[PDB]
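Take a look at the structure set out below.
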Amino acid sequence: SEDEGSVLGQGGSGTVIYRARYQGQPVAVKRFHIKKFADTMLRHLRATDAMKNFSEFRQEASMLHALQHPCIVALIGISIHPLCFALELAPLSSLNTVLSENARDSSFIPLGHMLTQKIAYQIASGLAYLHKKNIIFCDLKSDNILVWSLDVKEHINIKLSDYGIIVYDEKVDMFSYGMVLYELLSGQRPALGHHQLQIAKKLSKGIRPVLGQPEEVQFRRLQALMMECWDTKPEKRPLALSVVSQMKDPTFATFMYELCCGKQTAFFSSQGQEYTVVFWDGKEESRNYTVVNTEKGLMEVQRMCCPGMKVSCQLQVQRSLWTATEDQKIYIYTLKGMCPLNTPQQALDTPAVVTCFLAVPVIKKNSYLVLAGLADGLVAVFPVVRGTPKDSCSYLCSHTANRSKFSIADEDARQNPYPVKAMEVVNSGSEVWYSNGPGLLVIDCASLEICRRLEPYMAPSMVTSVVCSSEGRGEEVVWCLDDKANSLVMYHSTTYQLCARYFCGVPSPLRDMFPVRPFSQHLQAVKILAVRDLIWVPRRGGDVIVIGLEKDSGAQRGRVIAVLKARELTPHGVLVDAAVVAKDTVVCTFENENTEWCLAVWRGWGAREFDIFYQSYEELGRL
Amino acid sequence: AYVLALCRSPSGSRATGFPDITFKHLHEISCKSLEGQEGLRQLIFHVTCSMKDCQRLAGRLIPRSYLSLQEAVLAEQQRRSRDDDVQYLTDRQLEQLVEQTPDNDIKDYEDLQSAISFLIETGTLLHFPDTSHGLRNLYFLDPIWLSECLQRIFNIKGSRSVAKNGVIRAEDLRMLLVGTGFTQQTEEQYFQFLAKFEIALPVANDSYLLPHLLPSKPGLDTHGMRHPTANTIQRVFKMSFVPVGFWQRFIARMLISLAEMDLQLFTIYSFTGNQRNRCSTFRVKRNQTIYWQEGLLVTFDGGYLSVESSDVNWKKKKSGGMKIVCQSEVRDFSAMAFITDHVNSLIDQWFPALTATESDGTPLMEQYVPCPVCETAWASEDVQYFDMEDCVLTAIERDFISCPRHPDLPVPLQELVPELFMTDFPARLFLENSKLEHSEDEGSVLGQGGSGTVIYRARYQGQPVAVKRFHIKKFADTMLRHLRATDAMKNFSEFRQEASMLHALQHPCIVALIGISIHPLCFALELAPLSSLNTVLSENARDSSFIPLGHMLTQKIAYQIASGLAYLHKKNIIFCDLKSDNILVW
């Protein structure tokens, strides 16, 4: 159909691409219109134009038939009467269309994080394929990048056409790729003006439509690739094939940005109602804190005064922040005072300094129990009703439990008053597991008596982290991390039986894997971070190894899905801590020789997202 | 007033399904003092003389030939009564009495037909209009003789050595019944008659089943045949009353239907949009059968179905009723739809009065389905259940109905009433709604069938398709919900029947089936590019004398039509509506 409403686009040849149907398939038919209204000159001009159009026909047919890639619009056939040929028709129209539609209602990354990365990868792959074929685009733009799927699990989402809806080289196409990246990330055109000569002069003078910062775009690696792509010196601009290689790095996939607060004294991570990523500085009169909100990359609270003693942790309990100070006291403030919580609402005494916390919810009571892991291996139980703390404690003695049930020798090294470090809830909060030295102790949340002892490690070892996760089959499973051994061990929660070991001190975790029955410091583990159905294990070297389980005849094979490290985090020193701040966000905190702390935030991906990433690369490699 | 409250609508009009009863149809009498008997006599005379036929019924003008035939048949009845003869007037014998009539103006059959109507509505002739297999060709003279014969057959309480679980050999029945006929010259008529009344149904080529002689519940393990499987569907019927002989006739009908299915799986059929029905959706190979006066179990390859009388007391509404449970490891629950159609057919034929409600709109029968979620929660008690009317009303719109006792625990309909979701046929034959560019526009109408359903032009997977969609709704009220559920159930029965007959056939000259869908209830056939044979035939007929299509083309079209008819006849499928409009061109 030649109707004006059937017009799908126009090319630079003066030819028109219409919407049509071929064999019931929706097709984009480029037709050539040659006639321009007995005369000799008319016949001559007509034959000349027809000859030129036929030359263009042959050239386009040759270049279309010669190419086959996943991200190029394929050719259906070629016809003589009329002189036209059919290409695949994009169901979703151009990249520009949907990009504008999603740009209207967002700030950055209108298409979504994973989708934006995949589209950038596909464009880079197409450009690399053309460059391998020694084919130069010279007119790369959002109007001629056509869309076929807006899904993230789908293999192909876009293809590049020869039509839209002086000296050229791969660096020019990469400059245009940088502009396409700008449009992808921002959703807005590079509006440097209305006159293209002045836009070109501005671009040549290094002027660019600068967007926000990594805290705001939250996809810093793409921003670095972008800025490197439009470098005013073409010799420095990347190669498209190099970009295709780079995109396969999971660090690009998951790292968002980093934020530095300068000098502090300690770091803690909370649930995120407030003090989401808190750093503590000062002491006594000058004691203060700085809070980072990871979803915005902002410091709404900066060195806000909070007088008192040095704190090891601060448990947020439905409104009330329980500051474990070194004076064997928990100072309980509340959010009613907003940020400057200088006056505590309660002060609860302990026989030893509180080293860690846990808040186990009793749903049958609609209440909480704050279990404070003390400096001597004993557990202080403080009931909580609607954020109101109680002074009537229950102190649980590890030594009494050992004398009662576990019967460890009084001469054993396990008798040391080792401080409680790790605390976790298992069995829908029916039991609380906490680490004491090489061992672990399980408190019954109904009677609050220390019910079980597990031995993930043997003396003189020490467990520093304990986190519970559940496989997709409903098997609830608990990791236990050790400092001396530099290894983690996995138990079944419903049997209290050791079932796997994962050694972390691996200099080269090349597809590192271990079974599951039915520079030396740089490899030292930091913390267990249970994210969705995977476990992130940060290490002192700045790299975090993410592991999942593969099913094998009922048994499991724990295996790394990806190794993650943003090299740009090197100046901030050794990785000290880490946390899971949201279901789809993870943080890891470095400290340097100046005691200056930095926060590096990663997309809290699970098995689904890592699998989609790696599977996309493997599958597109196979196409 | 009470007897009107039992028969009148709350509005004061006649309630649905009930006669037109008023104060003018009420009376009371005594037999000793004869109080009010004169009043009743006067009322009878008033209503009879007030009876309009057309003129008034009492004294209406009727041909003297019809009256002469009336006296003739009365004389024939008297003759046979004197002769101790059998009271069947065959079609030939009635025609002979017509021929013997003096001054007979009856010359073609329709005049006789009107006369027959007269003879029936004056109590002269008795008729059972069963047109199947020519069984209609018989008329009755004496109600007393009829009742006597039916009581004589009912009277035969043969021992288990005689009644082999309710069946007696044909020769034994023929011998036992001699005294009021049942000779070799009348055996065929008598067995035709008993089959019409469903008194002695044929059994193999050996015996006849007498439904009042069904055995008691045999000492067999009917519970050990049950499986602890998730592929379990249950239905429960509650009934205000149980008709006498309900279970006997009901069970006998399933028995004979299973027998004929077993025979065919090794003769009334239908094609095209037609009122005629058949259990073509039932294709099951039986393995064992147990049956008794008040129930039956059938065990087939892949599962079983049980029906049994039960003390149904949902919502403390204890009354008559029954339970049905069907299990099938292949998700084939066509046996339950088979039983559903049998329930409907039995009630419509023999207890159609039960297809109604109370004077206030309360159904005489109700159907419920035990709730899988509530049963799982309990697993007795008044466990929850879903009204069948709500089930069907929800299946047509939504994949889901909420559970009353567990509002936030989903019950799937397909795990509730799979017969309304087609768990029988392979999934490959499903029609994808996302791939169908269906349109209901008046310009998209490709045709209409006899089912009241509309065939539209649409696109499926880019292919031009003829999608037959069913339109069920006809604009809080109880009667509305009831009528709606009934129509949806009937439309789903037609859906299953058409799907079965379409999937079962593959010939060059039959329109093939692309797939079948539930939401909306519709299915796709191939769409003819050249429209109907009638269209192009008229177009080419305008400009020719004979053979508009061309010699060879005309011969080929005739051959193709003959081939299609031959294929259908080999399949024992009858067209009955062959015409140019439904022969489509490609």
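Following Swiss-Prot, chain A residues are numbered 1241-1277, 1285-1412, 1439-1791, 1903-2007, in order.
Determined via electron microscopy, 4.6 Å.
Note: Cβ is positioned from N, Cα and C throughout, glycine not excepted.
Every protein chain considered, the tally of other Cβ atoms within 10 Å of the Cβ of A:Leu1248 (ATP binding site) stands at 23. Per Swiss-Prot, ATP binding site is recorded for A:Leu1248, A:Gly1249, A:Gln1250, A:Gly1251, A:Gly1252, A:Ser1253, A:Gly1254, A:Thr1255, A:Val1256, A:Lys1270, and the stated evidence type is sequence analysis.
While the structure shown retains the original residue, Swiss-Prot records the mutagenesis experiment A:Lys1270 to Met with this note: Abolishes phosphorylation of RAB7A. In three-state terms derived from DSSP, A:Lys1270 (mutagenesis position) belongs to an extended strand segment.
Neighbour list (A:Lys1270 (mutagenesis position), Cβ cut-off 8 Å, at least 6 residues apart, same chain): A:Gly1251, A:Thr1255, A:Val1256, A:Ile1257, A:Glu1307, A:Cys1331, A:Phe1332, A:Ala1333, A:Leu1334, A:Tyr1410. A mutagenesis experiment is reported in Swiss-Prot for this position, A:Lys1270 to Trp, and the note states: Loss of autophosphorylation.
For A:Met1298 (mutagenesis position), the Cβ neighbour count at a 10 Å cut-off comes to 11, with all displayed protein chains included. A:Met1298 to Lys appears in Swiss-Prot as a published mutagenesis result, with the remark: Enhances phosphorylation of RAB7A.
According to Swiss-Prot, the mutagenesis experiment A:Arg1305 to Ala carries the annotation: Abolishes phosphorylation of RAB7A. With a cut-off of 8 Å between CB atoms and residues at least 6 apart in sequence, the same chain places nothing near A:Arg1305 (mutagenesis position). DSSP assigns A:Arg1305 (mutagenesis position) to a helix.
With a cut-off of 8 Å between CB atoms and residues at least 6 apart in sequence, the same chain places A:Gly1252, A:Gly1411, A:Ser1449 near A:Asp1386 (active site, proton acceptor), listed in sequence order. Per Swiss-Prot, active site, proton acceptor is recorded for A:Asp1386.
In Swiss-Prot, a published mutagenesis experiment is listed as A:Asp1409 to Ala, annotated Abolishes phosphorylation of RAB7A. Its Cβ taken as reference, A:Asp1409 (mutagenesis position) is surrounded by 19 other Cβ atoms within 10 Å in the chains shown.
What Swiss-Prot says about the mutagenesis result for A:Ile1412 to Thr is this: No effect on GTP-binding but reduction in subsequent stimulation of kinase activity. In the three-state DSSP scheme, A:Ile1412 (mutagenesis position) falls into the coil class. Within 10 Å of the C-beta of A:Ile1412 (mutagenesis position) there are 21 other C-beta atoms, taking all protein chains into account.
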Cβ contacts of A:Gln1250 (ATP binding site) (under 8 Å, same chain, 6 or more positions away): A:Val1256, A:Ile1257, A:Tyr1410, A:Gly1411
Least Cβ-crowded entry, counting other Cβ within 10 Å, from the binding-site residues listed as A:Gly1252, A:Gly1254: A:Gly1252
Residue among recorded positions A:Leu1248, A:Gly1254, A:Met1298 with Cα closest to the Cα of A:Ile1412 (mutagenesis position): A:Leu1248
Residues within 8 Å of the A:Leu1248, A:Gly1249, A:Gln1250, A:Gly1251, A:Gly1252, A:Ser1253, A:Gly1254, A:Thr1255, A:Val1256, A:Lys1270 Cβ centre (excluding the ATP site residues themselves): A:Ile1257, A:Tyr1410
Against chain B, in sequence order - recorded positions A:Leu1248, A:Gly1252, A:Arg1305, A:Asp1386, A:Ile1412 with Cβ under 8 Å: none
Secondary structure of A:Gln1250 (ATP binding site) (DSSP, helix/strand/coil): strand
Rounded to the nearest Å - Cα separation of A:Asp1409 (mutagenesis position) and A:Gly1254 (ATP binding site): 13
Pairwise CA distance, A:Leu1248 (ATP binding site) versus A:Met1298 (mutagenesis position), rounded so that it is a whole Å: 25
Separation of alpha carbons, A:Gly1254 (ATP binding site) and A:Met1298 (mutagenesis position) (Å): 15
Where A:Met1298 (mutagenesis position) falls in three-state DSSP terms: helix
A:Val1256 (ATP binding site): tally of other CB atoms within 10 A of its CB: 19
